Protein chains: 4
Amino acid sequence: XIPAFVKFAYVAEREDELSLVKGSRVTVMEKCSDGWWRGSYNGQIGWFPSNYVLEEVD
Amino acid sequence: XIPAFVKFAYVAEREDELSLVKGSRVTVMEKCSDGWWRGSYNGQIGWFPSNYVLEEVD
Amino acid sequence: XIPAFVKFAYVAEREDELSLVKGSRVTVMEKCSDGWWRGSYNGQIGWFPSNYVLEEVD
Amino acid sequence: XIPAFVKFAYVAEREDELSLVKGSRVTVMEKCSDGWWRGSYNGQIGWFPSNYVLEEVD
Ligand SMILES: [Zn+2]
Ligand SMILES: [Zn+2]
Ligand SMILES: [Zn+2]
Ligand SMILES: [Zn+2]
Ligand SMILES: [Zn+2]
Ligand SMILES: [Zn+2]
Ligand SMILES: [Zn+2]
Ligand SMILES: [Zn+2]
Ligand SMILES: [Zn+2]
Ligand SMILES: [Zn+2]
């Protein structure tokens with residue numbers, strides 16, 4: 001599975017979305033061609049807009 | 001928007017799924033990395049598993 | 001199935017939501033305890049917040 | 001939040017579904033008029049069909 005870093009804060013707006021905390025690491029489980037990604041953070045799973053994060057370049 | 005052709009029949013199992021008629025042409029609007037695609041057929045819009053279809057860009 | 005009248009305009013904000021036009025009639029197919037309802041209007045199906053509509057009293 | 005007890009085992013068939021262990025207690029957070037309920041069990045959150053469970057308010 002694929003890690004990404006939160007560049008911008010995101011407050012979940014629907015119950016199946018994941019709130020993103022600026023500076024944290026999320027695990028991306030799934031990508032959609034429309035730019036919504038599904039991932040996990042701190043025991044929570046859900047959808048977020050991909051342009052709030054940047055995939056880790058290791 | 002992209003055409004795909006139905007190889008195997010698929011009965012919608014959830015309310016947001018599209019039933020696929022064998023041999024028919026569907027318009028794929030969206031693709032997700034877990035193999036679910038979203039498309040339309042004869043007025044209807046829904047998700048379906050991509051291993052039941054075959055993409056065209058021929 | 002159960003008709004309702006749109007009291008307030010709603011512009012769909014996710015792809016599985018239904019835009020509501022002020023004054024139109026929607027068919028409600030499903031209600032959720034959190035207040036999201038699923039219905040159809042003019043060949044479109046999707047979710048909307050129930051407090052934008054009023055169930056028809058006939 | 002409301003307890004329900006699992007009568008029949010259920011294997012999650014979609015990524016947003018909850019697997020139900022027979023005999024276990026789940027917390028139902030939400031109910032939809034088509035018979036899908038959303039609940040939690042041992043850290044996990046997901047949808048499941050309500051005819052596999054039995055509500056308590058005893
Ligand atoms: Zn927004
Ligand atoms: Zn999408
Ligand atoms: Zn790194
Ligand atoms: Zn199936
Ligand atoms: Zn998926
Ligand atoms: Zn809103
Ligand atoms: Zn809900
Ligand atoms: Zn009337
Ligand atoms: Zn099933
Ligand atoms: Zn439903």
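Numbers run from 1 along the shown chain.
Method on record in the header is X-ray crystallography, 2.2 Å.
Each residue, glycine too, has its Cβ placed from N, Cα and C.
Following the DSSP three-state reduction, the secondary structure of A:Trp36 (mutagenesis position) is strand. With a cut-off of 8 Å between CB atoms and residues at least 6 apart in sequence, the same chain places A:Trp47, A:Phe48, A:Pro49, A:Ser50 near A:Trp36 (mutagenesis position), listed in sequence order. Record note (Swiss-Prot) on the mutagenesis of A:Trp36 to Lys (Swiss-Prot position 148): Abolishes interaction with DOCK1.
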